[PDB]
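*Asks:* Pasting a structure below so you can have a look.
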Amino acid sequence: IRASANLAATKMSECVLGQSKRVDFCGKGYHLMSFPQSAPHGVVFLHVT
Amino acid sequence: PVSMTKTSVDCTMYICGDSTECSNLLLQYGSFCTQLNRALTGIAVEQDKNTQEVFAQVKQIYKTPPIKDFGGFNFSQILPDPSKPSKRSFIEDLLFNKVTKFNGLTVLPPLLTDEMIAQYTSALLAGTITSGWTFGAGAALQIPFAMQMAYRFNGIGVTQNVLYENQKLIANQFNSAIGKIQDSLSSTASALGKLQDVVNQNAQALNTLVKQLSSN
Amino acid sequence: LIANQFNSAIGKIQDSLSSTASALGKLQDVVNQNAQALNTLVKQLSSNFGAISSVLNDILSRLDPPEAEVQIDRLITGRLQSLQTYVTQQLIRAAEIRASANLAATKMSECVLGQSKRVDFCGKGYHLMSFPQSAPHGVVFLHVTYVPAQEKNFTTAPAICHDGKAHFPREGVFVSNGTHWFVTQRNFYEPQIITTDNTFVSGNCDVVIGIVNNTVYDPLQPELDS
Amino acid sequence: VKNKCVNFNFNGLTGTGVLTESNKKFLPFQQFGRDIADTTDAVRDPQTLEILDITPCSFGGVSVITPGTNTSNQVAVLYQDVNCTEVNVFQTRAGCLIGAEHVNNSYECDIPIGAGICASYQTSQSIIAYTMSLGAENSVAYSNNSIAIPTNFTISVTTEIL
Ligand SMILES: *[C@@H]1O[C@H](CO)[C@@H](O[C@@H]2O[C@H](CO)[C@@H](O)[C@H](O)[C@H]2NC(C)=O)[C@H](O)[C@H]1NC(C)=O
Ligand SMILES: *[C@@H]1O[C@H](CO)[C@@H](O)[C@H](O)[C@H]1NC(C)=O
Ligand SMILES: *[C@@H]1O[C@H](CO)[C@@H](O)[C@H](O)[C@H]1NC(C)=O
Ligand SMILES: *[C@@H]1O[C@H](CO)[C@@H](O)[C@H](O)[C@H]1NC(C)=O
Ligand SMILES: *[C@@H]1O[C@H](CO)[C@@H](O)[C@H](O)[C@H]1NC(C)=O
Ligand SMILES: *[C@@H]1O[C@H](CO)[C@@H](O)[C@H](O)[C@H]1NC(C)=O
């Protein structure tokens, strides 16, 4: 879980908090920006590509 | 997944049903479960630390402006809606409706309750919608969202021309795309598997653990 | 100003490490956790584990093998289980360390060895460079980061119409201080007068929403006029 | 005797619990209830035919909220996951909290109790429990035609230790 959570924190920083040009790290296609959404014991991302 | 249910299982009450003779037997084995209790406390602190690392990455809790004039786009779905009693956006309310003992098992409450977490995800969102990356990099810098898109297109190599000339079409395409995300979560539960699997695996691990008490 | 501001920032690094010990919590937690694990291991050595006496030489001396074998077996099972617990704890902690080590290896290569355009992977703010410093059973990074400081109000517009043709910026933003129109770089206020060398022409006015009317200067024109 | 933490032994079952009336209806033949974990939770009173629910006696973890020994010796105690009747007593969703003063003013979290409540040592000094503050609220004056361009920079060196 902490490996996933660190992955998520990396995503939230590089994908929500910043644009990322890393391919497929933020959903298939070129990446523009992402939205965080809370969920019970997890986070769901909306990746705009 | 980000965090898992914080549970604490006490060594003495759990292993021995409040028996002094049993406790004296347990102390005979020495320091096994005092490290079990400390390690399981350590498990719990990490989960809170996780939610600190993922969400609490913003120093100031921004709020969205009242009037939703966002260059023609319709972000009203992902932004907070005042009508619902908990200050939760529509898509979180869609998940929080879609997603659904006394033998030494204690469930410690999480540090960040669901409304406060929602406040972070609102702050982080309102930061994206009014600052782009700048609020993350340093102090929050105001920017109109049309330019923020033109910045981001220039990032992916498509010049700003394509944006400004085709803004209305993308507005309709994105709004319909959000609508699809609504209907896809509202009707289909296959996508939302991973959190349910985390809950199933953990709650089963506890259910097996407590079930072991009834094994001879 | 950069040279002195960086030297002062190093000075604050000096003062922060020299005075505040809360920084080294993670490495101190690793060392304390490991030493406490070994200490707990020895404490389990000197624990009876449900036998007549904790000392092997004691149980050996007092009881002969035919009955003693059960007690010795109990001490073996207790110690071996304690060693199992200790090794599994060490091995898993080694795995988390390995994950941190690999994260450090990536951070070393991608941040120290080269500049990294990744945001907040190398401390908050835009990243310039990072430096390694050795430490007992760990590495300490200094992250030299660029952070914007003082804002300034400008009115803005997506594009500029000069002769009905819409002009977009190659780099930067159209900013007006209220009475004149300038182009500025995105992360620092360096106003420049609008010219055809910083802007590329495209399309016509009608399609783009929010465009303002602004004269665009052509650097070539005064050269041909003169 | 009901609604009291009593050591009980019914028909020789034995154990510790809180005897309360149970709305659950036995079929006439059944005698002993049980749980998902196969432990006794419902009993039929032998002498007189009433159905009794077994609720285990209250319990919870013991956590202390303590500031630095040099700054003072005052301490406030957290009884985990018990409501404030079994025990400046403040009731929070984490559990009953004794020896702490509630304040509606909010500050940055210093000592976390859970369910959003954090403790810190402030005014003459004492231990205060408050709803934790998320950070300084800062609405941004977002507009369709307004841009903020930084005119200055600060090169801050931050230490990250792995
Ligand atoms: C920013 O939004 C405001 C409204 O909040 C705009 O003001 C009106 O905009 C409409 C559509 O452009 C015009 O028809 C009205 O004449 C405007 N009225 C006023 C009071 O100016 C404003 O034009 C918008 N600006 C930009 C850059 O789009
Ligand atoms: C820019 O204007 C906004 C309101 O329009 C104001 O809140 C902000 O302080 C201004 N910036 C400066 C540097 O004065
Ligand atoms: C710029 O000029 C055109 C041509 O007259 C006009 O229609 C348009 O309204 C102008 N734009 C603004 C923002 O005044
Ligand atoms: C006193 O000691 C505690 C820890 O024992 C520490 O947190 C606190 O800051 C110290 N206070 C002073 C004034 O040194
Ligand atoms: C705690 O006990 C009191 C006394 O009966 C009761 O009024 C209150 O509702 C209890 N709290 C909860 C959360 O049940
Ligand atoms: C806020 O202060 C008032 C008066 O000082 C008090 O009655 C009230 O209980 C406080 N709010 C909270 C949530 O404690």
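We're sticking with Swiss-Prot numbering for chain C, so the shown stretch reads 922-1147, in order.
Placement of Cβ uses the backbone N, Cα and C atoms for every residue, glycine included.
Swiss-Prot documents C:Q954 to H as a naturally occurring variant and attaches the note In strain: Omicron/BA.1, Omicron/BA.2, Omicron/BA.2.12.1, Omicron/BA.2.75, Omicron/BA.4, Omicron/BA.5, Omicron/BQ.1.1, Omicron/XBB.1.5, Omicron/EG.5.1. Quoted from Swiss-Prot, the note on natural variant C:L981 to F is: In strain: Omicron/BA.1. Here the residue is the original one, while Swiss-Prot reports the natural variant C:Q1071 to H with the comment In strain: Kappa/B.1.617.1. According to Swiss-Prot, the natural variant C:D1118 to H carries this note: In strain: Alpha/B.1.1.7.
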*Asks:* Rounded to the nearest angstrom, how far is the Cα of C:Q1071 (variant position) from the Cα of C:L981 (variant position)?
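*Replies:* Roughly 78 Å, rounded to the nearest whole number.
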*Asks:* In whole Å, how far is C:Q1071 (variant position) from C:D1118 (variant position) when you measure between their Cα atoms?
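*Replies:* Each residue's Cα considered, C:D1118 (variant position) and C:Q1071 (variant position) end up 28 Å apart.
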*Asks:* Please report the DSSP secondary structure of C:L981 (variant position), reduced to three states.
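*Replies:* The residue in question, C:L981 (variant position), is helix (DSSP, three-state).
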*Asks:* Quick check: in three-state DSSP terms, what is C:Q954 (variant position)?
*Replies:* helix
*Asks:* Under 8 Å Cβ-Cβ to chain D, which of the variant positions C:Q954, C:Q1071, C:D1118?
*Replies:* C:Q1071
*Asks:* Just jot down the residues in the same chain as C:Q954 (variant position), at least 6 apart in sequence, with C-beta under 8 A of its C-beta; none if empty.
*Replies:* C:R1014
*Asks:* Hey, what's the Cβ neighbour count for C:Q1071 (variant position) at 10 Å?
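*Replies:* So the Cβ neighbour count for C:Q1071 (variant position) comes to 13.
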